[PDB]
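Some notes on the structure that comes next.
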Amino acid sequence: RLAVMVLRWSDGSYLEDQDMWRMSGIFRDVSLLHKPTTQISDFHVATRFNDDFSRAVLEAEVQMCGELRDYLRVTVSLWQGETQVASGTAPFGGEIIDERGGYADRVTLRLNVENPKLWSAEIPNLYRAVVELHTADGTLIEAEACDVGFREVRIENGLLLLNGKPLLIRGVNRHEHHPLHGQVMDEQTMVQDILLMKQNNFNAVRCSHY
Amino acid sequence: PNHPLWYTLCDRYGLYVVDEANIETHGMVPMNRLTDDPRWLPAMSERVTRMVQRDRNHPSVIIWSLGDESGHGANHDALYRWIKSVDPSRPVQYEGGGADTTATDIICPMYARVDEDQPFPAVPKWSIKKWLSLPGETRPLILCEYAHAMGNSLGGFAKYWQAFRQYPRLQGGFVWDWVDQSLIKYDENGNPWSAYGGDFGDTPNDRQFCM
Ligand SMILES: CC(C)S[C@@H]1O[C@H](CO)[C@H](O)[C@H](O)[C@H]1O
Ligand SMILES: [Mg+2]
Ligand code: NA
Ligand code: NA
């Protein structure tokens, strides 16, 4: 048995003065997650590019918790559909960071991608990154994953550029609101909103304000 | 460069002066044919350098100009730097080659409109409000020529002034121009009348465009 005591007002409320209905409760999902003792505790995915975006390096930093062991490995594999496009495997132990060494509990994988299919709101090309924590011999401990969009966002010479091109933001602010369920969101309502947005020539959304 | 007394009068009465080198090659095709040619650098240099040597002590002169309507050539960049080196006390401006080249401290277009872009290839005349905020652009904008006062004209003059007052980096301009270039001719009874292009048997000519 779980018991949850939810307070409507807190010191947190002082930072939650958004122009919206003031409600309370357990309004998003509750779940149980089982992880092994030796586990992926964090991972960051970066994509960097050459000048014409014909070449990319996918860089994945992976952190583990649990007992450090020589036989431990991380494999990051990148998939375009059912085709594996790149893969990197390494033991734990980051590069030297300072006078006390580096992160023994971290590893960075670098995968080369030639002619990456680029992500944008116009063509949302996605790859699948799979982060496998495993033994040298190939026994899986656990896998985490995410969708990867190859794109560069930067400001240059006073312009916001996506993949080297200046954006024109056709945006809208969107609160999480349902007339019957209040501030509880479901997949159907989210999908309805996105379809309507794109159908009406929107390409951008601001999570106002959270 | 003007008659020397002009600067004395501007010093004393109080007018800001743009002193301008006697260099205009408007009729060349393309406009920079001579100004990009190193063989014409000696002749151009003397029209700039000798102006500076004559007029550099006049307080009324606040800005030097490399001339007018001669495109943009490497000779302009050379003479721009010469002035910057010799007299740091005065900005240098020049309109040719699109009004915002490397030979000018001031965005100085001629007849750029307030709100309307005129996107000519190679040498566009942007809306002045738009010109200021072009990516990477930081310079002040002062029109070297605007509000062409030919005959019944100066329509839309207030639109410039509203813009000049609203935008800090829009710092005004020079109306084109002060005085009609009409000449006196006389009828059979000796009565004077105002003549323009073509009235002296001059041909080809550009008719009333001198006024
Ligand atoms: C007619 C344009 C193509 S050139 C135009 O002619 C004007 C006529 O008064 C002025 O001389 C301007 O300086 C010039 O830009
Ligand atoms: Mg508010
Ligand atoms: Na101004
Ligand atoms: Na004229």
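Following Swiss-Prot, chain B residues are numbered 394-604, in order.
Looks like X-ray crystallography, 2.0 Å, at least that's what the header says.
Even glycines carry a Cβ here, placed using N, Cα and C.
The feature active site, proton donor is assigned by Swiss-Prot to B:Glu462, with experimental evidence given as support. Taking Cβ-Cβ distances under 8 Å and a sequence gap of 6 or more within the same chain, the neighbours of B:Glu462 (mutagenesis position) are B:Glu417, B:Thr418, B:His419, B:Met424, B:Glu488, B:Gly489. Under DSSP, B:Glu462 (mutagenesis position) is assigned to coil, being neither helix nor strand in the three-state scheme.
Following the DSSP three-state reduction, the secondary structure of B:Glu538 (mutagenesis position) is strand. With a 10 A radius on its CB, B:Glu538 (mutagenesis position) counts 18 other CB atoms from all the protein chains. According to Swiss-Prot, the active site, nucleophile annotation covers B:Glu538, on the basis of experimental evidence.
Per Swiss-Prot, Mg(2+) 1 binding site is recorded for B:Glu417, B:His419, B:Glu462.
Per Swiss-Prot, the feature Mg(2+) 2 binding site maps to B:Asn598; the stated evidence is experimental evidence. Reduced to three states, the DSSP call for B:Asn598 (Mg(2+) 2 binding site) is coil.
Quoted from Swiss-Prot, the note on the mutagenesis of B:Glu462 to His is: Slowly inactivates galactosidase activity by reducing the binding of magnesium. It increases binding specificity.
Swiss-Prot documents B:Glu538 to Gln as a published mutagenesis change and attaches the note 10000-fold decrease in the beta-galactosidase activity.
Taking all protein chains in view, 14 other C-beta atoms sit within 10 angstroms of the C-beta of B:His541 (mutagenesis position). Swiss-Prot gives this note for the published mutagenesis B:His541 to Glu, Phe or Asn: Poorly reactive with galactosyl substrates. Less stable to heat than wild-type.
Per Swiss-Prot, mutagenesis B:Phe602 to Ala is noted as: Decreases the stability of the loop 794-804. The Cβ of B:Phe602 (mutagenesis position) lies under 8 Å from the Cβ of B:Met543, B:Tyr589, B:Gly590, each on the same chain and at least six residues away in sequence.
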**Q.** B:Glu417 (Mg(2+) 1 binding site), number of other Cβ atoms within 10 Å
**A.** 14
Q) With the Mg(2+) 1 site defined by B:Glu417, B:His419, B:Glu462, which remaining residues of that chain have Cβ atoms positioned within 8 Å of the Cβ centroid? A) B:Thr418, B:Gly420, B:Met424, B:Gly460, B:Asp461, B:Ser463, B:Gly489
(Q) Measuring Cβ to any atom of ligand 2 with a strict under-6 Å cutoff, which of the recorded positions B:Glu417, B:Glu538, B:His541, B:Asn598 qualify? (A) none
Q: Give me the Cα-Cα distance between B:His541 (mutagenesis position) and B:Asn598 (Mg(2+) 2 binding site), rounded to a whole Å.
A: 19
**Q.** Fewest Cβ neighbours within 10 Å, where candidates are the binding-site residues B:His419, B:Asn598
**A.** B:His419
